[PDB]
Amino acid sequence: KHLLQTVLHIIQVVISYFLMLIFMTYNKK
């Protein structure tokens, strides 16, 4: 049941790996 139960963790890394790039851009000192 709940196939997202995992995807959630997946989207976690990616996002956790993307934000690190976004934040830099959306940092807007």
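Every residue number used here counts from 1 along the chain in the order it is shown.
Note: Cβ is positioned from N, Cα and C throughout, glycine not excepted.
Per Swiss-Prot, these features apply:
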MUTAGEN   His9 to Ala (Swiss-Prot position 139)  Decreases of about 40% the copper(1+) transport activity
MUTAGEN   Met24 to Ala (Swiss-Prot position 154)  Inhibits copper(1+)-induced MAPK activation. Loss of copper(1+)-induced endothelil cell (EC) migration and capillary formation
MUTAGEN   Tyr26 to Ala (Swiss-Prot position 156)  Dramatically affects copper(1+) transport activity
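Mapped onto this structure are the features recorded in Swiss-Prot.
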| residue | record | contacts (Cβ under 8 Å, 6+ apart) |
| --- | --- | --- |
| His9 | mutagenesis position | none |
| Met24 | mutagenesis position | none |
| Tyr26 | mutagenesis position | none |
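When secondary structure is read from DSSP and collapsed to three states, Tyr26 (mutagenesis position) falls in the coil class.
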